[PDB]
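**Q** Sharing a structure here in structure tokens format.
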Number of protein chains: 2
Amino acid sequence: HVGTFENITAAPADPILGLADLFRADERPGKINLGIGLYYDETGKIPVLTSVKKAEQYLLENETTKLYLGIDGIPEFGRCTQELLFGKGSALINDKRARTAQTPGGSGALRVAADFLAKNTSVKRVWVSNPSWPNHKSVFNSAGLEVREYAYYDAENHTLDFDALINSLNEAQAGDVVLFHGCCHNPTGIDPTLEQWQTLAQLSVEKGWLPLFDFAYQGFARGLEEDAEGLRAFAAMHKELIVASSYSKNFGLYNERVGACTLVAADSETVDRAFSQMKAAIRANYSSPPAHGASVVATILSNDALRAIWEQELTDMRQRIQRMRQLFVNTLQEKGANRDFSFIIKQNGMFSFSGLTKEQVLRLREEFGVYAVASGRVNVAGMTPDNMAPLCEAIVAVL
Amino acid sequence: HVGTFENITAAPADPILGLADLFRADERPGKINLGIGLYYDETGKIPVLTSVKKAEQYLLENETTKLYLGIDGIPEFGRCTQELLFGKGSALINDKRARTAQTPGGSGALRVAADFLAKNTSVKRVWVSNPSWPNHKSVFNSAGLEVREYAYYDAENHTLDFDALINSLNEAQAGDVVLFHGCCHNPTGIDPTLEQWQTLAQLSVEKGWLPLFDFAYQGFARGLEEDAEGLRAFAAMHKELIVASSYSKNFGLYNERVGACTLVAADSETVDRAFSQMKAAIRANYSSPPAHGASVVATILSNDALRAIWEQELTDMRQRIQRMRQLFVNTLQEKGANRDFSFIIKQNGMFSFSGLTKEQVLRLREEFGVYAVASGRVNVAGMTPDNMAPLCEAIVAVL
Ligand SMILES: *Cc1c(COP(=O)(O)O)cnc(C)c1O
Ligand SMILES: *Cc1c(COP(=O)(O)O)cnc(C)c1O
């Protein structure tokens, strides 16, 4: 008999995660990793937050069992998540229109939404921005959903091309899903203004779209409440929406896989009925979510003292990235760049579409040991006072 | 616009997890949970193992980062998994014919295998024993695979109907997947003898089946090495096979979601090519696996002193279940059963088919607060010296 695995075509490496393998293999001294979206501190390390360590100590001392969580996870984690997304006193919460499942990261939240939609609704099509996080297409395709792209980025002016965004969504139909990044658009770092969010909210209502928010960076643009303004403008107007959120980056809990999928419907009876099918889709995947990471988050958010520590740690991360954005622009000029990079200061979050070509990104890797994503996305949070001058000399050399 | 969620029909309750919800809400103080497959100690608690607490203390004081694991998880966890499954010095390992991905539980390993098969091969059907774990059908169906049943249990004699098993499987074609439980068949507790395993292995290569082992109870039948004899008899003869294993039960790590999916192919080139698509299917699901539970397992297995403690804790669990099986049989006779229950002694693991009808199981819940699965599966590890008498009085009262 012929093997089952003989006709298999190899898959290419992931455009983001395969960078770690390449970077690890590189033996050139002084190599610089600007690839995967991790926060690095001023010394080039990826630390555990103090608030996380304190919560983990409390769990070690007080956990008496590891028995399975329910399919939807820790109840307190869901409640705190809804307050973070929608605000204390939100009508969505008071009216019991929202249900939340704890999931394995924002990635798992996106997949649970995809499986739920494909199996229980007539949704056939998901619209994502061009560019977006490369894994968006893969997640929705895995459930057999068609993914279409809408225009987003003005690569000439380095701004949101709002006119092209509106025009390119003209053919998104009632019952299609439209995916929005809540803040810190990945990869461009360009977000709608409040007025633009409000314009999109009124348009989505009039066209009948089902909005899906990917919210992986709450707190990295301006602050926790401010970064949720766009989502909340949508929530004030819509009967239905889905939020896939992540605590990987804003708690530094990447490898513990802490996220949430929140379903919002017109009333409590409808969302409970829908949520029962979301739980069934979880049961047929990983059954129930991992406790440790979500327990840490729930502990921090429900303790005033730990929460205050965490909020300051998040402010410190946000502020260090902003300083690095400015230092990057200044050092590029110092090192002789004639191209104007001041648009980088206007972008939010960990990244920035640098405008480098694929050929320039490959050259940076091969000749200089500097690792960026082939799209030109560079992780500003990977820049430090110590590596800034060599990485700017490298960029200037490939321009 | 009519809502996308308006017409969703509610999902039925999970036959196992829905019963756990009912049990939790039940206000009667004498209620007894013989449903979901958790290990209870002699005092009716579900404890954290001492080896696990020690490993967690080491992690708390030595972890410096939560940066993402690779798609396939902790390398040492994969190596230790392969050794446990195939034994040190296995040709499969020395020939580099196996690749392992760390997954969120055995459940996650099953879905990853299913997605991988559905999207990258010509496999269309999966053969499952009648009866089996209720969630097998859901996992495989949700990946798009047809599920077929083969005969297994003789309910009159409470034995393995080996002739019926072989006869029913002659309808399975080359290229079909056949699912075997490695040991401690769920729900019957009836496993093949080594001779029967070897007969099935020979038939499997002759017929061209792709074997998939669900290995959730290694160590609970006879021992770690002994419980893998059946799997190793297949591994000696087959070019290809898949193992989905779980550390939920044999480490008491249920809610941290620790399992593995292991691929075996004819040679190193083929398994690496197939594993590249397995990683792509993981990336489009939860991206990368949760670190805490797998780190605990890897720490225990890679440290001689911790491993010795763990092996003794697992032996104690296995022997406690064996004592409860004997006590259950003896106590039924004293309480007046007048019916042979001696077949309970011959069954392995947590579960036995009690032979009770669904009406009897329903009476036990409603009138006596004793919770079993509607199939009559009872969790012997939920029995204790303190709840044995009331349990058995309740059973005698419904016979
Ligand atoms: C990081 C990220 C995710 C995935 O988050 P995880 O919690 O790591 O799974 C999803 N969407 C975007 C836009 C991200 O940046
Ligand atoms: C427990 C069990 C599983 C699931 O394992 P998890 O690690 O809890 O996801 C799968 N198959 C069988 C037969 C089981 O008993």
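We count from 1, first residue shown onward.
Note: Cβ is positioned from N, Cα and C throughout, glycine not excepted.
Residues or ranges marked as L-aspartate binding site in Swiss-Prot: A:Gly37, A:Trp133, A:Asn186, A:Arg377. For A:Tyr68 to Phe or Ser (Swiss-Prot position 65), Swiss-Prot lists a mutagenesis experiment annotated as follows: Slight changes in activity. Record note (Swiss-Prot), mutagenesis A:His136 to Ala (Swiss-Prot position 133): Slight increase in maximum velocity of the overall transamination reaction between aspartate and 2-oxoglutarate. The unchanged residue is displayed. Under its mutagenesis annotations, Swiss-Prot gives A:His136 to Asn (Swiss-Prot position 133) the following note: Decreases to 60% in maximum rate of the overall reactions in both directions. Among the mutagenesis entries in Swiss-Prot is A:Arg283 to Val (Swiss-Prot position 280), noted as: Reduces first-order rate constant over 25000-fold. For the mutagenesis result A:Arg377 to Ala (Swiss-Prot position 374), the note given in Swiss-Prot is Reduces first-order rate constant about 10000-fold. Here the residue is the original one, while Swiss-Prot reports the published mutagenesis A:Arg377 to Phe or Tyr (Swiss-Prot position 374) with the comment Second-order rate constants are reduced by >5 orders of magnitude.
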**Q** For the recorded positions A:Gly37, A:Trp133, A:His136, return the ones with C-beta distance to chain B below 8 angstroms, or 'none'.
**A** none
**Q** Between the mutagenesis positions A:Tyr68, A:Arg283, A:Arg377, which lies closest to A:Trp133 (L-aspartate binding site), Cα to Cα?
**A** A:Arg377
**Q** Starting from the L-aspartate site formed by A:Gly37, A:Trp133, A:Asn186, A:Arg377, give every other residue of that chain whose CB sits within 8 Å of the mean position of their CB atoms, in sequence order.
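**A** Neighbours within 8 Å of the Cβ centroid, excluding A:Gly37, A:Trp133, A:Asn186, A:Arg377: A:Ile16, A:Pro187, A:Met350, A:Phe351, A:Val373.
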**Q** Taking only C-alpha atoms and a 10 A limit, tell me which of A:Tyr68, A:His136, A:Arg283, A:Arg377 are near A:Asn186 (L-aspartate binding site). These are the mutagenesis positions.
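**A** Correct set: A:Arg377.
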**Q** Based on Cα distances to A:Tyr68 (mutagenesis position), point out the closest of the recorded positions A:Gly37, A:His136, A:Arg283, A:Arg377.
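**A** Result: the closest of the recorded positions to A:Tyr68 (mutagenesis position) is A:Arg283.
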**Q** Have a look at the recorded positions A:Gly37, A:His136, A:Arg377 and say which one has the shortest Cα distance to A:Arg283 (mutagenesis position).
**A** A:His136
**Q** Given the recorded positions A:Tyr68, A:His136, A:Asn186, A:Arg283, A:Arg377, return the subset with CB under 6 A from an atom of ligand 1, ordered by sequence, or none if empty.
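**A** Those recorded positions that pass the cut-off, since their Cβ is under 6 Å from ligand 1, are A:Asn186.
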**Q** Using a 10 Å cut-off, grab the number of neighbouring Cβ atoms around the Cβ of A:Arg377 (mutagenesis position), all chains included.
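**A** Taking every protein chain into account, the count is 26.
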**Q** Near A:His136 (mutagenesis position), which residues of its own chain have a C-beta under 8 A away, given they sit six or more steps off in sequence?
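**A** Correct list: A:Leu110, A:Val128, A:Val147, A:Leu179, A:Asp214.
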**Q** Which three-state DSSP class does A:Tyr68 (mutagenesis position) fall into?
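**A** Looking at the DSSP assignment, A:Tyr68 (mutagenesis position) belongs to neither helix nor strand, so coil.
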